[PDB]
Amino acid sequence: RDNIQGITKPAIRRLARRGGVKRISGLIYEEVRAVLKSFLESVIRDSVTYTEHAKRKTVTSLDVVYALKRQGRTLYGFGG
Amino acid sequence: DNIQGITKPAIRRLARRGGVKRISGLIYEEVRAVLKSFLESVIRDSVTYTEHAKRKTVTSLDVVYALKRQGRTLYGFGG
Amino acid sequence: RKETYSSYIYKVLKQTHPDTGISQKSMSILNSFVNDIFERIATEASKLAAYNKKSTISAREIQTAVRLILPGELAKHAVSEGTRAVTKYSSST
Amino acid sequence: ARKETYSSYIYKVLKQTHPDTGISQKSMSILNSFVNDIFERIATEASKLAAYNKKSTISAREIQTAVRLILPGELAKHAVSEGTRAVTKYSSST
Amino acid sequence: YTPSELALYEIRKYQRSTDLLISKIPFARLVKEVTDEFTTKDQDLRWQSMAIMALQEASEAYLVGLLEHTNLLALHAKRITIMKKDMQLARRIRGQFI
Amino acid sequence: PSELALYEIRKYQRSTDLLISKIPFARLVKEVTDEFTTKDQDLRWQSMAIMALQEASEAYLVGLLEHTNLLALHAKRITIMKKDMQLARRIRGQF
Amino acid sequence: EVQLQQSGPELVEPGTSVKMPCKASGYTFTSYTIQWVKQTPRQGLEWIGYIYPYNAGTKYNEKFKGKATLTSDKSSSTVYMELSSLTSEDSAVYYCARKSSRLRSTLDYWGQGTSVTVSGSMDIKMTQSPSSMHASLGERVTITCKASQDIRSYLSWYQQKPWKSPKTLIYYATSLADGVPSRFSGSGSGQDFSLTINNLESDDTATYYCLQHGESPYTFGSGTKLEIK
Amino acid sequence: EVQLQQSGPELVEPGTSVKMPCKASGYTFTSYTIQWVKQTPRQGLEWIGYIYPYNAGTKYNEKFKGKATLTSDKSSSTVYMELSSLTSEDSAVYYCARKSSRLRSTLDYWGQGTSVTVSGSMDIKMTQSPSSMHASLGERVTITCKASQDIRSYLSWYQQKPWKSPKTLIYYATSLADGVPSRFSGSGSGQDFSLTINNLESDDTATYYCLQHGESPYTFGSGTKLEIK
Amino acid sequence: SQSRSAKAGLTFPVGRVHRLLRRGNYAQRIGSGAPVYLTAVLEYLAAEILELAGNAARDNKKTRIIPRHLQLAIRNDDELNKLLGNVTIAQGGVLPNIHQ
Amino acid sequence: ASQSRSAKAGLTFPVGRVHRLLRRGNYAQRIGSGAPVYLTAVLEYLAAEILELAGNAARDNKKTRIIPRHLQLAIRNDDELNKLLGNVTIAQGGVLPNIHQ
DNA sequence: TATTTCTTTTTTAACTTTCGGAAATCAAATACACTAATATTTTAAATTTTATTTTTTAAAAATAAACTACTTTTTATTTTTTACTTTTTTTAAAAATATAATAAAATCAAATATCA
DNA sequence: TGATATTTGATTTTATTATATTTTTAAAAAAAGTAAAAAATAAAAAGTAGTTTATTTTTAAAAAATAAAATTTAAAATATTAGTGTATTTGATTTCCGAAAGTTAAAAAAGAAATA
């Protein structure tokens, strides 16, 4: 259906199992979806600004790293 | 002691400004420890800045720069 | 001599509220604000230029820096206010 | 030299501590990013230190004081010891 | 085994692994949907594969950290069920609304 | 009692004064400075530097206590306890 | 994009309370205030008040102090408006409109509006001189909005078609709104402001309003009907 | 300005377990490991193990596994070592010493020590060449500690006066420990290292140990007791 | 000799911003029209902050702007709290808030 | 003969390239001759420390290759290295095996 | 305590040309993200029971707050000595700049081993 | 056992090093004026101590809410080839801005100044 629904409930259960969670309320899944959407919106806005400044029509892996570094979340392993 | 100079009423006043309705008894020593650790970090950076400039006095600008180094920017004293 | 924005902040205020005043400490606060925002935008513009193998800061670097630093409608109004100034100055010069 | 990396020197440094141990491509990319990140951190702090004191030169002392601010605890002590020893060897040759 | 035992086994299993837990194709579709609302005037933006991979790595790291803090808040109130009310509180004590 | 606490909360949020005394804080800052430099070099402290450091310290303490109070209400309490402050510090992530 | 979804028409007896939902989608709820406006034939457009969902802070037009009450629910991105003790004149159409917190901003997007049907000297007087005018299919038009006291540039221009929610044309007295044809142009500052339609069209038939937001109660214009032959 | 306070001497019969603390003050408690060392006259100094307060991670010597257990309490800033199933040979002096997590740093501060009395092939063996030597004042003295296997530069020199805690002289085989007169010098790499005392003094009478921390079990030297006549 | 700021229609100085950009180690060459843009943006931000602070000062029957008015103006609206999220304003107090 | 500056100071990392990156990086008008050598020594020390910790981590798994998991284990298991890299994500690093009742 | 007018009075900013350099600009060869089809399987969704946990109520316990009355500090006023920051001059020392000639480090495949 | 992924040796474009020279900073040395500290002293608020009350946190149990398991269809992600049309990147040329002295004129920060 919707693209947010593509983040299936088993995936969120796996993500919580990595975080050390034993039990999960039923209302968590929509909240996790909202949190992911907000994070993606911020980072993608910054990344698209970086891409459009360079007069490019593709978003390279360096724009994402620069956007994440702006938001204060440095990411090693993809350049920069 | 100099840490005991930060008295119980002062901590209660700070808590009221935070909106706290009633304070446990073990909070006061924990607040003293938290304040002391904050001071150690900020004063370490400030003293490093002061000694770089070959000065014997800590100016109002050294504290501001030490604060800004840690993402705790302060307006009203320069910079 | 200590350079400050105080002389300009006084005249900018007089346009909005011709009677209110600014105390010394609140003017120090506003001066620090202006310096801080200048530093932020200039640093982001320099990073933008360095990222793109360019050796000059232009109005486009500053525009993109404003769009990255300022949030939302606040950024939208600063772009239009800054574009009006570059246009009028260019025509006069 | 179209693309410049530190990978040639990280191999040499690793081939001293662990002659047998190798390193993957992703790990080398991570270490390249780490070295670039720390370089830009210390250089930025040194530039600010020179700006605050109305000096136009980044000397060895600006770099020392920048290392002391960025690196925490016992990293700063050993890093200052390592840097001070390299400048002494460089100057003794010249 | 028992439901309590299986959760511990799953926790240990998913802490050892380093691979990505969200599927690739749905996340790519979500990224393209989100980017369509920033470039919708007349320009369509493409996405490199490595760009989406970096974005997904960063997103999953952020989500795992947030869920760890949510679990801490759940343990604070003497519960083991993480609820909606302590994800919102973790989201706000950290401050960063990303 | 239950009413007076609200009055103090209302009064101390209106003011902008420094809630910690000045001389004890100056003594504490001069004591802490020794652990970093007291060997042969004793540093001196400008008055305005002390004022700036006090303002920063009190702002940090007030914010941490607000987050602690938010934590106490999460566990359905009115008393803020030590575990609340420790958890708030841990979740904030910076010291 | 941004839409302020609004409920359907409601009929009710006097002495009663009614709630209207104004759902907001396509933007961040807390960044913008929600403004409520009522439209009648007798009084034109009146501004009721606003709520700021970020801190839940409200401001009320003194004529509606008590009759209108705003609450906001951050969970469902909706703002509710309560009219109490309904009276014969409380019958009108009620729009919810989005305004940013920035001072230069105007009421950007409006809601469809609910039709509710029942069965203060220091205001800024907004004098719209041409009450109506007939024009052909491509000459130019000028509409004047004078203000009693000085409002610097916080004046925006609105076009409202028959049986439709208004549309923003100008804001800050010179700036062009988004997605607005370049022929529309506004000017003026201080006391006297003007709007101009350069190339008249078939789709330019509507009532044109001037709105000021420099002072505490926002006072709309008086209206201007323009028929094109 | 760091002190690792340790409890007083305690005498136990065989079979009753003992708990000894390491109260640490003057430093950030979580950033440094706490190392535990046993000293006897039959074998000399031996390394039991360490605890890392930051993650409560432990590592033990092969001999002492099952005979020692390390715990930490961050709230009280205390590290305990507990011995179980005691024997008359457990009678010794147990020092608690701090070592930073840095690979290069050594056991830089030692506790006062607590004295209790009860009433490996692949480990590198470090060999000190002079077991004892006499030297007048102002003469050069050299001590050699060879290594069974290769250690790059991880070797430190310790001076222990009679019935006192050891003092750190040189770490990383060349670097002078903080607060140590420049008369002391270190040299060597690989398997051959040396300690040199340039100008002897009245109080330079003590035993001098070489300690290597290159491999998993840390092994002290045999000992070399300088004497001055 | 018309000044650059008056030529652009601003109050804040364009020449001083050009001098601060060149001597600040930002780029090798600072193309013109960048001081104009930055000066316009700086003037806009300062004017917005000042106008909100003055509006807060008038509502308190005060004829002067004190740090508390500035703190109120910044914390009372979004997009200015976000811009100044990490900033402590001296003598500014805290925002009045109580919990249930 | 010509001796490289890194060989002159006894380093593996490049002193000349660090000098060049400082000159074109817009940090200061002038760059002293001692700054590249200091910075190169610090960078080499930090890289060697992390590499050797990661190698020790790799050995304990009976592994010869270093993968990002070993770097993540090396940094997160250390306190000062964790403070230095407090807000840093490492691709494919996972999370520490941390469970608490 | 701010807010002025005046007066300085150095100190910047504005103007003018002369050139060196960087940025805009087509054009071309190419790398590559995006579709379509397929299919084999891995994963996810849905119903239903049950088994674990969270919420509510009632008593018991721990513990903070509120007076009340005294001490212990702080705070404000002068004040003197003492160290420390700031300003000028110069002169020794160090970095910028240019130009060949050198020495190193990306690239491209190969050779066998390596690891997981 | 298997075979994608890492370790290696030779070509070659490209920095790195070296050598004179000129400028320029930054490190002494002598004043000269702030500005922090350490005493002395009473007003004057602020903190400490103690007991009792009155408020809340904690505990144990029973009713309730709800999430994890177990199957069992059903939907969809992986992987692999196929074409295609787009957009990225690299090289040569006119255009065009920005730098670099030298200079002249504004303009902005300090100061005793009047009134506010």
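Numbers in chain C come straight from Swiss-Prot, and the residues shown are 37-129, in order.
Method of determination (from the header): electron microscopy, 3.1 Å.
Just so you know, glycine gets a Cβ as well, placed from its N, Cα and C.
Quoted from Swiss-Prot, the note attached to the mutagenesis of C:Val48 to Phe states: Confers UV-radiation sensitivity; when associated with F-87 and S-88. Quoted from Swiss-Prot for the published mutagenesis C:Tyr87 to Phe: Confers UV-radiation sensitivity; when associated with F-48 and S-88. According to Swiss-Prot, the mutagenesis experiment C:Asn88 to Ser carries the annotation: Confers UV-radiation sensitivity; when associated with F-48 and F-87. The mutagenesis experiment C:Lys124 to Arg is recorded by Swiss-Prot, whose note states: Impairs ubiquitin conjugation, DNA double-strand brakes formation during meiosis and histone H3-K79 methylation.
Cα of C:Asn88 (mutagenesis position) to Cα of C:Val48 (mutagenesis position): a distance of 36 Å.
C:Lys124 (mutagenesis position) sits 19 Å from C:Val48 (mutagenesis position), taking the C-alpha atoms as the reference points. Proximity of C:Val48 (mutagenesis position) to non-local residues of its own chain (separation of 6 or more, Cβ distance below 8 Å) is seen for none.
Counting every protein chain shown, the number of other Cβ atoms lying within 10 Å of the Cβ of C:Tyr87 (mutagenesis position) is 15. The number of other Cβ atoms within 10 Å of the Cβ belonging to C:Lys124 (mutagenesis position), over all protein chains shown, comes to 16. In the shown protein chains, 14 other C-beta atoms lie within 10 A of the C-beta of C:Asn88 (mutagenesis position).
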